[PDB]
Protein chains: 2
Amino acid sequence: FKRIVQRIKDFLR
Amino acid sequence: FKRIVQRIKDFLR
């Protein structure tokens, strides 16, 4: 789940 | 949809 959150954060930054 | 994207970004910041 940490992987999934960081991917969304990186897509939107 | 801009508002929705900003709500996700702000939740994860």
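We're sticking with Swiss-Prot numbering for chain A, so the shown stretch reads 150-162, in order.
Determined via X-ray crystallography, 1.4 Å.
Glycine residues also receive a Cβ, built from the backbone N, Cα and C atoms like all the rest.
Here is what Swiss-Prot records for this protein:
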MUTAGEN   A:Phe150 to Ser  Loss of antimicrobial activity against M.luteus
MUTAGEN   A:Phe150 to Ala  Loss of antimicrobial activity against M.luteus
MUTAGEN   A:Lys151 to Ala  Loss of antimicrobial activity against M.luteus
MUTAGEN   A:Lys151 to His  Reduced antimicrobial activity against M.luteus
MUTAGEN   A:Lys151 to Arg  No impact on antimicrobial activity against M.luteus
MUTAGEN   A:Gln155 to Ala  No impact on antimicrobial activity against M.luteus
MUTAGEN   A:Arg156 to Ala  Impacts oligomerization. Loss of antimicrobial activity
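Features recorded in Swiss-Prot, as mapped to the structure shown.
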{"residue": "A:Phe150", "record": "mutagenesis position", "contacts (Cβ under 8 Å, 6+ apart)": "none"}
{"residue": "A:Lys151", "record": "mutagenesis position", "contacts (Cβ under 8 Å, 6+ apart)": "none"}
{"residue": "A:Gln155", "record": "mutagenesis position", "contacts (Cβ under 8 Å, 6+ apart)": "none"}
{"residue": "A:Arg156", "record": "mutagenesis position", "contacts (Cβ under 8 Å, 6+ apart)": "none"}
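The secondary structure of A:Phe150 (mutagenesis position), as reduced to three states from DSSP, is coil rather than helix or strand.
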